[PDB]
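Engineer: I'd like to ask some things about the structure below.
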Amino acid sequence: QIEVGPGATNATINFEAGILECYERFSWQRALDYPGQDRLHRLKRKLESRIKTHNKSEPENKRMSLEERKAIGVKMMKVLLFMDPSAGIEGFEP
Amino acid sequence: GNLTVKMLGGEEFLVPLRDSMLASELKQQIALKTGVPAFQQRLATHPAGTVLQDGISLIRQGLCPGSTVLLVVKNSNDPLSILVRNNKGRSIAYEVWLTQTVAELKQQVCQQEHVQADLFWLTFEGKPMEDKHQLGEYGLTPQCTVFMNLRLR
């Protein structure tokens, strides 16, 4: 278990919007099986409730819909998969 | 003059900037301030994403007060088998990962050679290994041989 700071709640939400976007793109390829499609829909719905909660706790100008967070998540994923900051520079902002 | 270090997710913190500071020495400051070991750090500039050269001054690489550096953490954690040879020419096999410390390795040897960890020190390729450092900082390869050296006291 790794010690993390206060920004992790936000970062994790964004990362997992990236994860959800990956599942969604994978499902279009007809390669995500039926229990996996089920985890996709469960992830989406728990994500949407955490984004409603987290957006209430944040200033109005720092609130972001699922779609905006998905792009942030995708940028972070690109940086992790290549381990290269160049693949997604905006992933380094909250 | 301060340097701003930014991690994936948005967490940022400040590191005082010295002109002639080497990028390797930046990693040691981040290590000290965050506990991310230097050999696990990958540093790059913002917004280009160009990697820092470890043996060149930061001012020589376009960094000045207010500049941002991006930190990405790389973790080996790939177990490998090494040998540790005692002062009688006998070698025991140990499994380690490059992200383990020298202190963890001495704990293993301690239990197999029945010598207190304070009565010996380890060396790889003649260079003595320091407890707090991680094994990757000495470049251990599979089936290499670390040597056990006995202290008088």
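Note that chain A is numbered according to Swiss-Prot, with residues 9-102 shown in order.
Placement of Cβ uses the backbone N, Cα and C atoms for every residue, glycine included.
Straight from Swiss-Prot, here's the annotation block:
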- A:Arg33 to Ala: Partial loss of dsRNA-binding and no effect on inhibition of IFN-beta promoter; when associated with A-38 (MUTAGEN)
- A:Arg47 to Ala: Complete loss of dsRNA-binding and 40% loss of inhibition of IFN-beta promoter; when associated with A-50 (MUTAGEN)
- A:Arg50 to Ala: Complete loss of dsRNA-binding and 40% loss of inhibition of IFN-beta promoter; when associated with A-47 (MUTAGEN)
- A:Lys52 to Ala: Partial loss of dsRNA-binding and 15% loss of inhibition of IFN-beta promoter; when associated with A-53 and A-54 (MUTAGEN)
- A:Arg53 to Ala: Partial loss of dsRNA-binding and 15% loss of inhibition of IFN-beta promoter; when associated with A-52 and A-54 (MUTAGEN)
- A:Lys54 to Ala: Partial loss of dsRNA-binding and 15% loss of inhibition of IFN-beta promoter; when associated with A-52 and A-53 (MUTAGEN)
- A:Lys60 to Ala: Complete loss of dsRNA-binding and 20% loss of inhibition of IFN-beta promoter; when associated with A-58 and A-64 (MUTAGEN)
- A:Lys64 to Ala: Complete loss of dsRNA-binding and 20% loss of inhibition of IFN-beta promoter; when associated with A-58 and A-60 (MUTAGEN)
- A:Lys70 to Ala: No effect on dsRNA-binding and inhibition of IFN-beta promoter; when associated with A-71 (MUTAGEN)
- A:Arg77 to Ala: Complete loss of dsRNA-binding and inhibition of IFN-beta promoter; when associated with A-78 (MUTAGEN)
- A:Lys86 to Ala: No effect on dsRNA-binding and 45% loss of inhibition of IFN-beta promoter; when associated with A-83 (MUTAGEN)
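Thinking about packing and proximity, how do these listed features fit into the structure?
Structural biologist: Within 10 Å of the C-beta of A:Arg33 (mutagenesis position) there are 11 other C-beta atoms, taking all protein chains into account. Under DSSP, A:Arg33 (mutagenesis position) is assigned to a helix (H, G or I) in the three-state scheme.
Here A:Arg47 (mutagenesis position) comes close to A:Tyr31: these same-chain residues lie at least six apart in sequence, with C-beta atoms under 8 angstroms from its C-beta. A helical conformation is recorded for A:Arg47 (mutagenesis position) in the three-state DSSP classification.
Of all the Cβ atoms in the protein chains shown, 10 others lie within 10 Å of the Cβ of A:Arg50 (mutagenesis position).
For the recorded site, A:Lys52 (mutagenesis position), the DSSP three-state label reads helix. Spatially close to A:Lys52 (mutagenesis position) yet at least six residues away along the chain are A:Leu28, judged by Cβ distances under 8 angstroms.
Taking all protein chains in view, 10 other C-beta atoms sit within 10 angstroms of the C-beta of A:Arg53 (mutagenesis position).
Within the same chain, no residue at least 6 positions away in sequence has its Cβ under 8 Å from that of A:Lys54 (mutagenesis position).
In the shown protein chains, 11 other C-beta atoms lie within 10 A of the C-beta of A:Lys60 (mutagenesis position).
Within 10 Å of the Cβ of A:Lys64 (mutagenesis position) there are 8 other Cβ atoms, across all protein chains. Following the DSSP three-state reduction, the secondary structure of A:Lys64 (mutagenesis position) is helix.
Secondary structure from DSSP puts A:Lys70 (mutagenesis position) in a helix.
Within the same chain, residues at least six positions away from A:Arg77 (mutagenesis position) with a Cβ under 8 Å of its Cβ are A:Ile21, A:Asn22, A:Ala25, A:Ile59.
The C-beta environment of A:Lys86 (mutagenesis position), restricted to residues of the same chain at least 6 apart in sequence and closer than 8 Å, consists of A:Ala95, A:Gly96, A:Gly99.
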Engineer: How many Å lie between the Cα of A:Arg53 (mutagenesis position) and the Cα of A:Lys60 (mutagenesis position)?
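Structural biologist: Each residue's Cα considered, A:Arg53 (mutagenesis position) and A:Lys60 (mutagenesis position) end up 11 Å apart.
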Engineer: Going by C-alpha distance, which of the mutagenesis positions A:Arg33, A:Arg50, A:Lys70 is nearest to A:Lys64 (mutagenesis position)?
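Structural biologist: For A:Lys64 (mutagenesis position), the spatially nearest of the mutagenesis positions is A:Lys70.
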Engineer: If I take the alpha carbons of A:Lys60 (mutagenesis position) and A:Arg33 (mutagenesis position), what is the distance between them in whole Å?
Structural biologist: 24
Engineer: Using Cα coordinates, what distance in whole Å links A:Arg33 (mutagenesis position) and A:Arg50 (mutagenesis position)?
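Structural biologist: So the Cα of A:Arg50 (mutagenesis position) lies 16 Å away from that of A:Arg33 (mutagenesis position).
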Engineer: Which residues, sitting 6 or more apart from A:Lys70 (mutagenesis position) on the same chain, put a CB under 8 Å from its CB?
Structural biologist: A:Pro102
